[PDB]
Every structure is written in structure tokens, then in C-alpha cells.
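*Asks:* Pasting a structure below so you can have a look.
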Amino acid sequence: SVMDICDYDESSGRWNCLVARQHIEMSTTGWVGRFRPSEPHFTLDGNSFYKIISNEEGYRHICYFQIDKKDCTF
Amino acid sequence: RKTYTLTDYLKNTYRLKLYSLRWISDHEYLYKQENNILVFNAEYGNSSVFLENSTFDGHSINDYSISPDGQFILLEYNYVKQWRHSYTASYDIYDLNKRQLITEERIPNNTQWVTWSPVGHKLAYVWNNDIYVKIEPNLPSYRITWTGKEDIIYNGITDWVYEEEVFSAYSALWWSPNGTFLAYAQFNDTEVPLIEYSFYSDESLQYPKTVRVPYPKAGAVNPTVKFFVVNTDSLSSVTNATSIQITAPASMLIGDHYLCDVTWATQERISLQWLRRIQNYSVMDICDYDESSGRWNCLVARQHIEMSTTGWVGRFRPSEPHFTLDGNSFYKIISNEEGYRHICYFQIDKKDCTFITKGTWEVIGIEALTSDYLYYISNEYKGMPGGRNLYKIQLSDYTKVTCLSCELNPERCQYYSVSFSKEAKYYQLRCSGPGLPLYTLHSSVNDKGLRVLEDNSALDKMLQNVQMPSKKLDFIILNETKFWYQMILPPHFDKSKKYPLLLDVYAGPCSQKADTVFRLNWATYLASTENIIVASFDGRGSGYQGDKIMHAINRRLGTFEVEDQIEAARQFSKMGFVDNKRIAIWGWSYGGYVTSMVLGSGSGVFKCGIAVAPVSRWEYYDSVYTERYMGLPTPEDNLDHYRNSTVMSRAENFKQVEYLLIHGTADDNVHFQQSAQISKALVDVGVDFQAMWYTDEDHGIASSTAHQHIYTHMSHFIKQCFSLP
Amino acid sequence: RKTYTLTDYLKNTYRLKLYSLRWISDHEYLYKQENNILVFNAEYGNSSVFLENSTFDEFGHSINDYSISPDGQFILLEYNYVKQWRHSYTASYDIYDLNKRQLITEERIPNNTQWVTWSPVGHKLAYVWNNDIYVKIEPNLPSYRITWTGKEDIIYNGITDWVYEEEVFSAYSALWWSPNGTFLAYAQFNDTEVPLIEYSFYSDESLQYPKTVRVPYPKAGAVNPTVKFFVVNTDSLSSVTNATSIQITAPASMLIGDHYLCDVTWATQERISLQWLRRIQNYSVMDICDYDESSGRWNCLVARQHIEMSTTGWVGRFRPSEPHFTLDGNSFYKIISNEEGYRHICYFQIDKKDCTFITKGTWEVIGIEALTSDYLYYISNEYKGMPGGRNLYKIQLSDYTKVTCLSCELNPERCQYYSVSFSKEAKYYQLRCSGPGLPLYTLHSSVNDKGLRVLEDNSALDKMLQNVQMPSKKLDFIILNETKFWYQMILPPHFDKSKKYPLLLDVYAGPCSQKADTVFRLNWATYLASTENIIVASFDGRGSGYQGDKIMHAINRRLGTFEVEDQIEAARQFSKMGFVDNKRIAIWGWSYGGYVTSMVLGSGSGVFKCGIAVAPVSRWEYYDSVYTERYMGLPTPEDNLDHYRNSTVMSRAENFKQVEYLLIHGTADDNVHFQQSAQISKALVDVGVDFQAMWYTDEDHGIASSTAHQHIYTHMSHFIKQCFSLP
Ligand SMILES: *[C@@H]1O[C@H](CO)[C@@H](O[C@@H]2O[C@H](CO)[C@@H](O)[C@H](O)[C@H]2NC(C)=O)[C@H](O)[C@H]1NC(C)=O
Ligand SMILES: CC(C)Cn1c(CN)c(-c2ccccc2)c2cc(OCC(N)=O)ccc2c1=O
Ligand SMILES: CC(C)Cn1c(CN)c(-c2ccccc2)c2cc(OCC(N)=O)ccc2c1=O
Ligand SMILES: *[C@@H]1O[C@H](CO)[C@@H](O)[C@H](O)[C@H]1NC(C)=O
Ligand SMILES: *[C@@H]1O[C@H](CO)[C@@H](O)[C@H](O)[C@H]1NC(C)=O
Ligand SMILES: *[C@@H]1O[C@H](CO)[C@@H](O)[C@H](O)[C@H]1NC(C)=O
Ligand SMILES: *[C@@H]1O[C@H](CO)[C@@H](O)[C@H](O)[C@H]1NC(C)=O
């Protein structure tokens, strides 16, 4: 599963999901999400978000993501 | 009583001497001496010979190149031209001291581009579409890229359209000021469609070759580009060199875009300008190197924009930046609040730059920047757009700006360019007219005249025995606007006679065919021998007069610049020394398009004309150029006009004129197709016309024999249309 | 009062009426009246309507052509016509049951069909599609797929490739039915190593990028197509089992190297004759092949091979002649060069080796037109020793010395060129007469050779041309080295021998060419003579045809030599005749003609002021192998490379400084490639010669589009007029 994050281009009037802000969630041992990928909760500015994902041990926990980094922090 | 004949032009009987030099350092330059090359000292004047170069002990050397430090010379031979700038050659290096060839680790045959570092003797070349680096001439190369594939990936070199239209160069390599980094662009033509044409070759080629070039015509899939930098120091041998991608900014990544400038700011600062495919929007990015990362970060505050609501941005592209030494500031020529192109002093942090120049004239380019002065060329003097002069401006106080070239020679010299010494301590002034060219060397220390390098008195001498034509530059006012023109006037020009007129037209966006440049060309012969007035006219679309005039044809090629060449002819005939019945018109490329369009207009003014490699409809010509002015040819953008502005649609009107269509069959640029469609259009309405194709000649029709042939054929045609014996 | 103008020619004001009829039985034929297709009865004429054209106007497509089934029960209807080369094309086809009266809609013939043909009797259908052969027994039944190997531009089953179309078979077809439709014989052509000619097609201004057309075309000395031959049995096809074709291989002496299949003729229901030609085209073999029941194979007994060869040149005029088998197929007639070098009818027996000639003389049999059991009918130029006349003769098979001329005397002033079309069993014949007077079409019975009627006599064109000052043709000869050589002159009206007329020389001059004949024509020359007062002349010199091999094989291995010299001489003779302005002699032509023109202008003769070369050959290495090599051999050190080297137009570039030259070539020319002219132009540029040029975008070798055809003649007219200072 791939999370895209799309910004409105003001002068263009169009939407643009930068590939640098694509986030991959995938599962090596099964499917992704409990019944589906967990929804994100954004910080006010939307530069950042929290999300339930399975950790390295298989347990689902709240990961803190930056709009621009691949890596999160549990 | 002798005139400048067709054969004088064709055989270069009357040669203009040049003084082409190059600055090895701040005090000395190089100059050719038939074959020998001497090292002139600009200070004292004394020199010393260094080489005998024109086939040097087994091949004939096409060009040379000194390594900044003066330790190695790079010899270029086996030159095989590709397009307008691109070519291929073999290269050899000498230990410039010992005068002995570097025999081991030779630079490979068929190299597409080579370059020294700006200091030292580092060497970066491209070969089979990939970038290689050489820290020493004798050590083996380190291979920077591995993705190069012919006609598809270009690492460090341009593809057709960037070469022609964006960079005006083959190279897409840029060393850092201190030879530590090599920045480069990589272009992808994978989904770019190929123009295909036959190449016939020597007659021993039994089957004609099909040449296939990736070439984006208006609307087609353009190429894409990625940009990279790599540390040329710390260049490991056991491992592929890593290259740090600077990505384009988000606003550009939204859609089709180009890379349109690359400028280093310091050792660790690099600036890139990107252009939306719709070229009314561009963006500069200033990128500092991160020592703690190995990476390049460009701030969003640091970004700048170059907008344009009335047309495109730039003359042909966004103007380049010239950074003060520190790198926290730079100057860039831009379109001012009411159209005129002027220098703007930018601080890296804020956006608001204040203009260091203003007025109803444009600066043509920034030439030199120092700690206390900025040197630039402009057409201010006597409000003449077709003049060029060198201006020195006080960075300390902007109101106080001296013109350096304006007054050196009023009558002989109104069109100067300049070449500065490595630092600026001295500089050369090229004066291209309106009199015979003059090359002079100046000390910038006290802006004093040091010496005359070449005054062309040789050509002057033998031109007094020749009845040369006269050149008149001037303007006419239309709708309260100053519209400039030039006339090549037969000798003994008596204006109670009625001469025939050949209208010489380019007329494309930002053209200038009416200027102060001295020329020995086909027009010289026409006026001197055939007593034809050859004239040009800078109408709407022309450059160096402000955007009011230049943007006048925005999204509207084929309209006002065509309409304005016609009133030009009306105005000339109104001056009372033109034969109404013998006004001709001709042009090449855009000029061919405009000539055709005029001949297609039904105006009644022109008797005949010659179009050479003309554009016939804009869908055929390349995307980068065309779209800048026309936009995309889609019903939701500008398709309607693309359709309305073709010469084919005006075939019926060629029934009133005599037309000569010339086109080279291996034109990579304006494709034969364009003329193939004009002819078919003309055939289908039943219009008779004259035709000439040139087998295997490109857009230059530049072969010795075809250049000779085209001009003879065109003279015969003009003479006949004009009833001249 | 008023003359024959350019616009007259171009627009076609003065129409020439044909009478195109189609025999279907021995007694009857199909004509097209006011579109409505009628059938006529040659005996009497009680000729009611056959297929009123009120039928096919709610068809919803354009009836390009048609074709009745032989037994008369169905009607193939061609539409969606898209021309390929000279003969080839594709189209859509619907069949229409005449008896049931409806159009068949099941198991239809596919769009894009390359060729269709009925069986000769009944109503079987063979057709080619996507390079494979399909057969129908009934129109409404599924096709039986005979071949599974066809591939675009590579393997051609039952149709010819480029070079076999243009040069060998003069047809797209390569399908031959047995006389009662039992067997279908066919050629397979493999072009794998045949290199491709490539050229730009620009299409409509709407096409943004030029298309690159790619045709397999063997130029002189290149790898040629190879050919295989098969016969399959159409009465024993099956749904369950793939139809198995039987190959007839070429004889030993042909397999030894490159070769061509050059003729296929059925002798009987169970006997086929094949003629093969070696790549060096001076040796050819006819195989007579018989069906064998027990094996199911075809045996081509070595003892019945018939060798035809040439010592002086090549075999055939352009290809060995076709045999004409007697009913029992045990014997045949064909035209072959005799020991004197004159082409004549020779009677061969299957078993025996030597023939008996039944015609002879210093004239040639042109074609065998029909064979019954009582008479052999043929066309020759015997009459009045005019090699440019054509007449019908009938040989009495019981005593071949008894020979009658059917057409000679019918109308000798008006009529000296004749072609003929016989009814199915030859009991009736249409005579078509092409000049020197107005064309005349007439129907005749073979029983007495009684003249039944005039089909078309063009009186409309006549009572119309009387108000026009027409030129006169003069057909005559001059003598060079004991030999008659013939020429024709279109002479302006009121031609006066006191006057120096400007002269244009209309040249072909290729091997077996003949531009001096009694044919009547309305063309560009008719305009140049009627309006511009220019004598258009043509001259058949060495190389030219129908005058024996001594003349025709004179240019053997030596193109661009004698045929060129002879044109310069004809000019000299025409000047010496005293009614020509030496200062205004032009020369023009097309193909070979444009090569000769170009070779003449580059000759330094000084005789000619100007010329026009339209789609010229410039260098024989550029032209196709089958034609060029027949005359030039191979372009190798071991054969004839030096003369290929010598015979180029480009090598004479310098001497175009001595003439005014117009070079015209269409860019999509598949036959004489634009290359050829691109190389002439280039050579002329490299030596500083000025000249006129004109390309025609997307036009081919015919420059035949309505608007292009008009443009070219208009442009050539201006050039000529100007070369001759005409107003
Ligand atoms: C050049 O650009 C093309 C796309 O225009 C790239 O090829 C896509 O590449 C991916 C990944 O390899 C493939 O799965 C797609 O199928 C490709 N599409 C096409 C049309 O080729 C190519 O990889 C790029 N190369 C470089 C060096 O940038
Ligand atoms: C803009 C540059 C980056 C490249 N460039 C181009 C690229 N479009 C063209 C040109 C313009 C329209 C059509 C085809 C070519 C051109 C045309 C010139 O015309 C001479 C005349 N007609 O007087 C001179 C120079 C140039 C030129 O330098
Ligand atoms: C012989 C056939 C099998 C095919 N064929 C060929 C062979 N390709 C040629 C020809 C000869 C040399 C060069 C290119 C074409 C030709 C040329 C003609 O020119 C007429 C004139 N110039 O007045 C008319 C007809 C033909 C023609 O029918
Ligand atoms: C082509 O032929 C098919 C069947 O052979 C027919 O049904 C169809 O209408 C034709 N047209 C197109 C556009 O395919
Ligand atoms: C055609 O091409 C080559 C001969 O060059 C051969 O390999 C192949 O068998 C041939 N194909 C057919 C279908 O005959
Ligand atoms: C016929 O031959 C084809 C091609 O070799 C093959 O694929 C198929 O099995 C056969 N088809 C029929 C209808 O027997
Ligand atoms: C057609 O010819 C074949 C082979 O000779 C023969 O067997 C058959 O009877 C003939 N058919 C007709 C209808 O005469």
C-alpha cells in the first residue's frame, strides 16, 4: 500500500502528489492493516502525522511520520 | 569602376580580420599568426611564440585548449559535426612543459565533449553518452555515470532540443569554481518521438539511410531531466562514484518542465533555474552543500520566481545570475515593471530586488562583476536599439554610471562587445560597425586605451577601389511607436530614381535585423552590383525595445510580424525611391515562414519571393521554441490559432506572386516536411512556383558547394523577377 | 479556328471514347451503357439488360469494379479500393447471388483482401489475405486456408512481391487455376534478405511526424527474393485436416544459383508448364509437369524440359514468351527469336526437342492471340514493313503458308494499329484500332471474318476536332549504317518546310522501347505542336524493339551508350532535314527516358539547348535487379561493374554547364527512387551547375494525382516555352 500526500497548486488550480512524500506500508508476513491500512492523523500544519502500524515485532503501535522522511518513530 | 560581385561574396574576396584571443590568465592572452600561436602580454605588449598549430607532427588540429594552470594542452582533431553545437572528436594531451604527448590512457575516439576544471588540470569528458573524470592526464578515468544509451539517455550532454533551444550548447556539465564538484544534467528521450528522414550519402551508397532523431514537435512528449552533482575529489577507485541528485522544486514537478540555467555561486553554492513547459513561469533555486551529509539542500525561502503575465519569461530563456564573490547576492537582467529589461540586485534571503537601471531601453547582458563595479552592455546610447555599448556601473552608487565605449569612436563604432581578462584588469573591445570592425585593448585600472589590436586597414585599402553600398539605419513611427529599419543602398544612391526593393526578413520573436553592424553579405552584392535596395524592418515581435513590442505577438505567431513587414514595404515605397512594381521579399527559417505568409497574404505589394527552410505550420516545429510563443496546440489551449497560422491555408493567394521554395533534405531543424507540405498545398490549388531541394544539406545549407549554389540560384531568381540583366 | 491548348489536355475537353467489353460465353459479352450493365449477342444483338444500376445505389458503398462468376450465378463486387504499386491493391468484396437475388452476408470475404479470383468455370473463389491463400467452394461457405506462412513484407503466398509485380508477372496475382478449377497453383515469395528501400511519406498536413515507408526492393546486385512453387487440390479440401500443397521444384540447372519463376501456363486439366529464368537472364527452361494419381505428386520429366537461350543478349522481350498449348496439351506454339534474330511463332512438341517455325521474315510476331484447332491468330508488324504498325493475321493450321490478314485492309488510311479480343471459343472477335486515325472499335465473326458492326467510331470527337487546328503525325525512317531506324514527328498545323521550327525530342529509348508507331494520341505534344508550334519528335534507335535482335540486343551490357548516341544523331538528322531551328532543340523524358535525356544533356554534344528529366534513372545500381541486370548483368568486378561505373548521369555533371536542365521527381516514388534524382542534384551542385528542380510531395512514379499531373505539365510547359523564347 502506498500513501500519497497531495498539495493544491494555487496558480495551477490542480493537485500534485510529490513522490518524495509517498509512504510505503507493506507486510512481509501477511496483509497490511488490521482489515485495511490505518488512517493517518495529521498535526495542525499537516507537516506530520501519527499512524498505527505494525512494529518490527509484529505489534501495532503509533508511529510518528514526517511528511518528507521515509523513517518514522514509534 | 568595380563592384562587390556575387563571386566576391561567395569566395570571401574581401575578408574581415578578427582579433580572437583567449585569456590564459589575467595578464596574457593567445593569438594566431597564420599558423603559429603567440602569448601576448596585455600589460607591456611584448609576446612570445608558443607552438606551430595547423597539422602538428600526424593529424590536422581542429582546436586546442590550455589547462588553467598551463601544464597541459588538449588537442582536438577528427572533428565530426553533429547539430548546431554538438560534434564528436578525438583528443590528445601534452605535458605543456615537456611538449610530449600523454601516450597512456588516451582520451577515447568519438568523445562527445571534454572540459578542464576551472582551476588545475582536472578533465571531464563524455563518451557513449556517459560522464568520465580524469584527475591526471596520464591516470585512468573514473566513470561517473553508467546509464548512457544512444538517443535515449544523455549523461552530461544535451539532446537535440536542449542543445538547439535551451542551452545553445552540447555540454550539460558544470565544474565548481575550484574544480571540486562536477554538476551535470541527464536527459531522457525514451518516449520522445523520432523525426525520420532519408540521408542519401555518397553516390556509392546503394540504399539511402534513414536518419532517426528524437525530436519533440509542438505538443509531443518532451524529454525529462534530472540534475546531479558529484565530488570529483574523494573519487574512489574500488567503487562506483555516487552522484547527489538535486531535484527540481515542487511547483515544477507538478507538470512538464525544463532546466534552463545552471550557475555556480561559490565552491559550495550552486543555483538552478527551472522553467514550466508553459514558459510564463520559472523558478530559481539556490543550493548550499551539506558537509555533514554529503548532500545538497536548497531552501524554499531562498527560492525566487520569474513571472510573466503578458508573455513568456526571458528573451529566449530566463537570464542568468552573476553572483558577488561571497554568494549571498547576485544580479539578474529581468523585465521591469513596465516592460524594459534591466539589471536587478537580489539578496538571497528576500524576494523584492531593486532595479539598478531603468529607462526606455534594455540591457543586453551582464559581462563582468567585481567588488566595486559591474560591467554591462546595453542599447541606451542615442536611444538606438540596434547599438551596443559598454557601461561601467558603481555598485557603491547606482546613479553614477559611465559609458566606456559610447564615445571612443562615435561615427565608426556603435556596436561593441567585450572580453575581459581572467580577473578584469584588462579587456578587449570588439566594435562590429557601423564602420569597418575595430579591435582595441583597454586597462580597466583607469579605463584607458592601451592599443589597437586590429583596425582592418587592409580591407579598408582595397574597399576604396570598390563601389560599396551605403547603410541607412532609422525609424518610422506607427501608431505613435518607433519602428526601426535598415537599408542597404546602392552606391551613388540618387533618390529621384526608382529602385527595386528586396525585403530581407527574419521577424521572429526578439529578432533584430536593423542594427549598427557592418556586413559583407549577399545584400552587399545585390546593392553594389544589381542596384537593389535590400531592407529589413524590426516590427512587432522584435527584441531589445521592451515587452510591449516583443510580447506583441504572444500566442499569435503569423499575425502582427507578418502584417508589419507589409506596411514596412508600403512605408518604403512611400519614401519615393522604390519601384512599387519590383518589391521582393525573402527569408530563412522564421523569415521563410513570414515571407511565405506575406506572399500568401493577398496584399498586392510583393511581386515575388524566396523562402528558405521555412516553417510552414507550427505543429511541425520543436516544442521548446514553438510553445514558448504559441502554447500547446490543443482545443483547450491554442489549437485554433496553430490551424489559422499555416502557410498551406494561403496557397490560393500564391496565384498572385512568383515563389521560390528552397529546403535542405537533411534539415534536422526545420524539417523538409515543412516545405513538402507547402509544395503539396501549392500543387493542389494549381499554383505554379519555383522549387529547389538540396540533397543532404541541413538548415545551414552550409556546404561550400551548396552555399555557393543556393545564392547563385536565388540571385538568378531575384534578377529575373526584377527584370535585371 | 482555335488550337489544341494545355488546358484542353489537362482538363480533358476532347474525350477519346473506348468500348470496354467482357466476353463471358463464346457468343456473348458484357457492356456498360448508362452505368446499367447490359449483355449483347454477337450473332444478332437482342441484347436486353443484365444488371440495372438501380440495384447497387442503396449498397452504401462505391462500386469500384465487379466480376461475374464464370457459370454466371454470382457477382463479386469490389469496393474500398486502395492502390499499392502499379498493379497491386487491396479492397473489400461482397458477393451477390444473382438467382436468389440477395447479397451473401455469411462467411464473407474479409476487408483488406489483396487479390480475388474465380475458378475459370463454375464459381469457386481463391483469394489472398494477410499474405496467405484462402479457397471457397461455395460463396456462402467458410474459406479453406491453404497456406499458414504468410508474413508482411517477408513471405508472400499467392501474390507477388515488389520486383515480381513490376518486372516479372506484371500483376499482383500469383494464383493460377487449372482450366476446370480443380487445382490451384501458386507462387510463394520469400524476401527475408531483400534489403529495404526507405523513404518519407508526409501524408496530410495533419500528420505531425513523417511516416517512413519500407519496401523490399532488390537494387542491382542485391539479395533477390527466392521463389517456390505449389499446387493444391481444391476438390479434396477438408475442415479437419490441413490442405497439403505439392511443391514443383525448379530444374537442376536453375537451382544451381539465383533464378526466377517467369511464367505459368496450364496445358490441360492435369498438365502445367512452368518457365524458369536464371538470374543472368540469357538461359531459361520450360518444365512440363504432369499430375500422378497413385503418388499425388507432379512429375516434371527431364526429357520434356525445353531450353530457350540467347547468345547475343537476353531471353524474351522482357521475359520469355508464354506457350499456347493445343487442346490435348501435347504441343504448343510460342514466339521465339529465330536464327535471324527475328521473333516468330515456333511449334513445339512435348516429347520432341526441335520446333518448326510457321512464320518468318524481317518483321516480328507481337503476340499469339488465339488458337483453335483450325487457325492460329496472331498480331504482327509485317504489314508494309512498318515496325510501328499492328495487325491481326490468321494462320491456317492445315497449311501454315496460308495466312490471311484480317485487319490490314479493313480501313488502311484510318487504321494501322490493332488489338483484338476473342470470344471464349474464338468464334467472334472485337478489333480495336488505335490509329493513325481516330480509334475505331468493331465486332467481327470468325466464321467468314465478316464485319458485323461498328461498336465505337468516335464521330463525337471528330465533329468537334474539325474546329481545332490539329497537328499532323509523320511516321517515317532515316538510314544509319544500312539499317532503317524509325521516328515520328508531331508537326504543327499548317506546317511549312520553309520555316525553322523549334524541336522537342520525346525520348524513352529503353530496351525494346518503341516510340515511333501509328497510334493516335491526345497529349502534351499535341499541345506543344498545336499551340506552341514545336515539333515533338521521337526516334527508335538501337536497343528499340519489334525490329529484330540485332537492333534490340545492340545495347546489351551497355546501357547509356548506343541508345544515347542515336538520340543525338536523330537530332542531327532532323536539323539536316532543314526545317529545325538548331538554336532551339530540347529533349525530355521519363524513367529510362529521363536517364537518356540526362545522359544526352551531359554528353557535350552541343546539339541540345535544354532538357527535362522526370523520375530519371541516374545510376543502374539504384534500379531494381530483374530489369537492370537483364541488360547490365551484375555490378561486380567479375561481370560488369566498370560499365555500371561509366554509365551514370552524375559523372557527366560538369557538362550540364552546357545546357538548361529541369529535374523533376516525386518523393514517394517506389519504382525509380527519389534517391536517383537526389544524387543527380547533388552532383550538379558539387560542380557549380545551375538548374531547375521540382519535387512532388508524396507523388509516385506516375505523378498521376489529378492536381499533380496538372502541375507537372504546366511547369514543364513554362520551362520549354522559356527555353524556346516563346511568349
Ligand atoms: C527513462 O525514462 C523511462 C520512462 O520514460 C524509464 O523507463 C520506465 O522505467 C520503469 C522502471 O525501469 C519501467 O518499469 C517502465 O516500464 C518504463 N517505461 C518505459 C516507457 O520505458 C527509464 O527507466 C528512464 N531511465 C533513466 C536513466 O532515467
Ligand atoms: C534561439 C536560439 C537558442 C537558437 N536559434 C533558433 C532556434 N529556434 C532559430 C530559429 C528560429 C525559428 C525557427 C527556426 C530556427 C534561429 C533563427 C535565426 O534566423 C536567421 C534569420 N532568419 O535571419 C538565427 C538564429 C537562430 C537561433 O539561434
Ligand atoms: C517492362 C514492364 C515489365 C514494366 N515497365 C518498366 C520496368 N520497371 C518500365 C521502366 C523502364 C526503365 C526504367 C523504369 C521503368 C517502363 C517504362 C515506361 O516508360 C515510358 C516512357 N518513358 O515513355 C513505360 C512502361 C514501363 C513498364 O511497363
Ligand atoms: C470491415 O469488414 C467487416 C467484416 O469483414 C464489416 O462488418 C465492417 O463493417 C467493415 N468495416 C470496418 C470499419 O471494420
Ligand atoms: C525464408 O527465409 C529464409 C531464407 O533466407 C529461411 O530461413 C526460411 O526458411 C524461409 N521461410 C519460408 C517460409 O520459406
Ligand atoms: C493448421 O496448421 C496450423 C499452422 O501450422 C496449426 O497451428 C493448426 O494445428 C492447423 N489447423 C487446422 C485447422 O488443422
Ligand atoms: C476437372 O478435372 C479433374 C482432373 O482432371 C477431373 O477429375 C474432373 O472430372 C473435372 N471436373 C469436371 C466438372 O469436369
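Numbers in chain C come straight from Swiss-Prot, and the residues shown are 40-766, in order.
Just so it is clear, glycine is given a Cβ too, placed from its N, Cα and C backbone atoms.
Dumping what Swiss-Prot says about this protein:
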MUTAGEN   C:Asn85 to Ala  Does not inhibit dipeptidyl peptidase activity, interaction with ADA and homodimer formation
MUTAGEN   C:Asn92 to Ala  Does not inhibit dipeptidyl peptidase activity, interaction with ADA and homodimer formation
MUTAGEN   C:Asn150 to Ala  Does not inhibit dipeptidyl peptidase activity, interaction with ADA and homodimer formation
MUTAGEN   C:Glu205 to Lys  Inhibits dipeptidyl peptidase activity
ACT_SITE  C:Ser630  active site, charge relay system
ACT_SITE  C:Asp708  active site, charge relay system
ACT_SITE  C:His740  active site, charge relay system
MUTAGEN   C:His750 to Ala  Inhibits weakly homodimerization and dipeptidyl peptidase activity
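A description of the local structural setting of each listed feature is requested, covering burial, neighbours and distances.
*Replies:* Taking a C-beta cut-off of under 8 Å and a sequence gap of six or more, C:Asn85 (mutagenesis position) has no contacts in its own chain.
Taking the Cβ of C:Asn92 (mutagenesis position) as centre and 10 Å as the limit, one finds 14 other Cβ atoms among all the protein chains shown.
The Cβ of C:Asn150 (mutagenesis position) lies under 8 Å from the Cβ of C:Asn119, C:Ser131, each of which sits 6+ residues away along the same chain.
C:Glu205 (mutagenesis position) carries a helical DSSP state (H, G or I). Of all the Cβ atoms in the protein chains shown, 22 others lie within 10 Å of the Cβ of C:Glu205 (mutagenesis position).
Following the DSSP three-state reduction, the secondary structure of C:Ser630 (active site, charge relay system) is strand.
Remark: C:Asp708 (active site, charge relay system) has C:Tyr238, C:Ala654, C:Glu738, C:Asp739, C:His740 as non-local neighbours, by Cβ distance under 8 Å and separation of at least 6 in sequence.
Cβ neighbour count for C:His750 (mutagenesis position): 27 (other Cβ atoms within 10 Å of its Cβ, all protein chains included). DSSP assigns C:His750 (mutagenesis position) to a helical segment in the three-state reduction.
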*Asks:* Run a quick check on C:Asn85, C:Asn92, C:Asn150, C:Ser630, C:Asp708, C:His740: which of these recorded positions have any Cβ-Cβ distance to chain B under 8 Å?
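*Replies:* Qualifying residues, whose Cβ lies under 8 Å from chain B: none.
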*Asks:* Whole-number Å only: compute the distance from the Cα of C:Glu205 (mutagenesis position) to the Cα of C:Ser630 (active site, charge relay system).
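*Replies:* Given the Cα positions, C:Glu205 (mutagenesis position) is 14 Å from C:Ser630 (active site, charge relay system).
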*Asks:* Measure from each Cβ of the recorded positions C:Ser630, C:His740, C:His750 to the atoms of ligand 3 and list the residues where some distance is under 6 Å.
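*Replies:* Going through C:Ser630, C:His740, C:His750 in sequence order, those close to ligand 3 turn out to be C:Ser630.
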*Asks:* C-alpha of C:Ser630 (active site, charge relay system) to C-alpha of C:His750 (mutagenesis position): distance in Å?
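*Replies:* Approximately 19 Å lies between the Cα of C:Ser630 (active site, charge relay system) and that of C:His750 (mutagenesis position).
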*Asks:* If you draw a 10 Å sphere around the Cβ of C:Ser630 (active site, charge relay system), how many other Cβ atoms fall inside it, taking every protein chain shown into account?
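*Replies:* Counting Cβ neighbours of C:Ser630 (active site, charge relay system) within 10 Å gives 19.
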*Asks:* Measure from the Cβ of C:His740 (active site, charge relay system) and count the other Cβ atoms within 10 Å, all protein chains considered.
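*Replies:* By my count, 20.
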*Asks:* In whole Å, note down how far the CA of C:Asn92 (mutagenesis position) lies from the CA of C:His750 (mutagenesis position).
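*Replies:* A Cα-Cα distance of 36 Å.
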*Asks:* Of C:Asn85, C:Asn92, C:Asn150, C:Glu205, C:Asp708, C:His740, the recorded positions listed, which put a C-beta under 6 Å from ligand 4? Please answer none if none do.
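*Replies:* Within range of ligand 4: C:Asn150.
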